[PDB]
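Take a look at the structure set out below.
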Amino acid sequence: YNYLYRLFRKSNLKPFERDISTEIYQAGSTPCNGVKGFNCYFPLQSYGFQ
Amino acid sequence: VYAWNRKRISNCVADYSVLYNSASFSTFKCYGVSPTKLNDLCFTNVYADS
Amino acid sequence: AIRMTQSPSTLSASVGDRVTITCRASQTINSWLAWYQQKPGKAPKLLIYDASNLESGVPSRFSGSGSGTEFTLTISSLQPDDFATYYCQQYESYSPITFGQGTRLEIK
Amino acid sequence: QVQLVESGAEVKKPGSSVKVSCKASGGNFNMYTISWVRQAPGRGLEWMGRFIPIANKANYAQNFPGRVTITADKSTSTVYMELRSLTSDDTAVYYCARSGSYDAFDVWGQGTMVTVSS
């Protein structure tokens, strides 16, 4: 699980741009305030290679 | 569950955001498409297996 | 389940000498191997990771080498503070992680 | 400076169950995995299981089929490891280790002494 890919972002990356922000992505109207839950998703998702 | 009801939905406008922010749905896992992008796409048919 | 074997299990040496510890694996675990140091009554602390790197804060006298199936931990200048039990991890398969049998270093 | 604090010493009877805790303080809890390592007296370290916060999954050692069930509360960054069917051979210090950055147990908890006897 050391390899993580970003799954949610506001806008597509510009060419050759690194964004390593792990702030919770707000997918709904209600603010998340740094707490993941309903309409609040952690942007990074692991692969889990076996 | 062994006799799950299947309903075919077509020829209509689906407000997926309204359905999303309607109640306390314990799971909204969308595979193959982000939930927020659903209003930007068109589907030939929608099957509602309940 | 990958089995880890250490050699020697018990070793004795004096201050300032050279100490070599061999921890041999059963399967090819590439270079995924960590060396620890557990003084009695204390939680083990990381010394070597990836079988060659040095953990931050660890004295430079600790050096690790080896890859594949046989690895080696070597201390350039043994110190009185460096007498404890050293284990080797095999973080190449997480089902289950197997530590070493324990290499206790004693004052000669 | 990430610090891991566990629960107090636990004394149980054979055939019962125990559940220790590991409070993760500092850093990001959603990326580093917490692994439980036990050490019986007079014996080397032994690995029990791993909790994977990023994938919300829990793994257990092959030598412990169904004996270990690991859960955690991501809101409070506290990891709970449950061991079932305690016996006389399960008297060991149950450390929790953070396999951070390079998959190595860089940060170790203080360790709780779990004693199983009559």
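We number chain A the way Swiss-Prot does; in order, the residues shown are 449-498.
Header says: electron microscopy, 3.5 Å.
Every residue gets a Cβ built from N, Cα and C, even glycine.
Spatially close to A:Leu452 (variant position) yet at least six residues away along the chain are A:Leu492, A:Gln493, A:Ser494, A:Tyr495, judged by Cβ distances under 8 angstroms. Looking at Swiss-Prot, the entry for natural variant A:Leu452 to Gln says: In strain: Omicron/BA.2.12.1.
When secondary structure is read from DSSP and collapsed to three states, A:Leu452 (variant position) falls in the strand class. Among the sequence features in Swiss-Prot, the natural variant A:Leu452 to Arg is noted as follows: In strain: Delta/B.1.617.2, Epsilon/B.1.427/B.1.429, Kappa/B.1.617.1, Lambda/C.37, 19B/501Y, Omicron/BA.4, Omicron/BA.5, Omicron/BQ.1.1; Contributes to cellular immunity evasion and increases infectivity.
Within the same chain, the residues at least 6 positions away from A:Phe456 (variant position) whose Cβ sits under 8 Å from its Cβ are A:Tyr473, A:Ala475, A:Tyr489, A:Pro491, listed in sequence order. The annotation that Swiss-Prot gives for the naturally occurring variant A:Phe456 to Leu reads: In strain: Omicron/EG.5.1.
Here Swiss-Prot notes a natural variant, A:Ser477 to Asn, with the remark: In strain: 20A.EU2, Iota/B.1.526, Omicron/BA.1, Omicron/BA.2, Omicron/BA.2.12.1, Omicron/BA.2.75, Omicron/BA.4, Omicron/BA.5, Omicron/BQ.1.1, Omicron/XBB.1.5, Omicron/EG.5.1. DSSP classifies A:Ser477 (variant position) as coil under the three-state reduction.
In Swiss-Prot, the entry for natural variant A:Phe486 to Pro states: In strain: Omicron/XBB.1.5, Omicron/EG.5.1. The structure shown retains the original residue. Reduced to three states, the DSSP call for A:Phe486 (variant position) is coil.
Long-range Cβ proximity for A:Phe486 (variant position), meaning a same-chain Cβ under 8 A and a gap of 6 or more residues, is found for A:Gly476, A:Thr478. For A:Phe486 to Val, Swiss-Prot lists a natural variant annotated as follows: In strain: Omicron/BA.4, Omicron/BA.5, Omicron/BQ.1.1.
Recorded in Swiss-Prot as a mutagenesis result, A:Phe490 to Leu carries the remark: Increased resistance to neutralizing antibodies and human covalescent sera neutralization. A C-beta separation below 8 Å, combined with a sequence spacing of at least six in one chain, links A:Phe490 (mutagenesis position) to A:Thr470, A:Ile472, A:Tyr473, A:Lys484.
Quoting Swiss-Prot on the natural variant A:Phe490 to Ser: In strain: Lambda/C.37, Omicron/BQ.1.1, Omicron/XBB.1.5, Omicron/EG.5.1.
For A:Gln498 to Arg, Swiss-Prot lists a natural variant annotated as follows: In strain: Omicron/BA.1, Omicron/BA.2, Omicron/BA.2.12.1, Omicron/BA.2.75, Omicron/BA.4, Omicron/BA.5, Omicron/BQ.1.1, Omicron/XBB.1.5, Omicron/EG.5.1. Secondary structure from DSSP puts A:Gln498 (variant position) in coil.
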Subset of recorded positions A:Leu452, A:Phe490, A:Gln498 within reach of chain B (CB-CB under 8 A) | none
A:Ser477 (variant position): tally of other CB atoms within 10 A of its CB | 8
Whole-number Å value for how far A:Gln498 (variant position) lies from A:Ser477 (variant position) (Cα to Cα) | 37
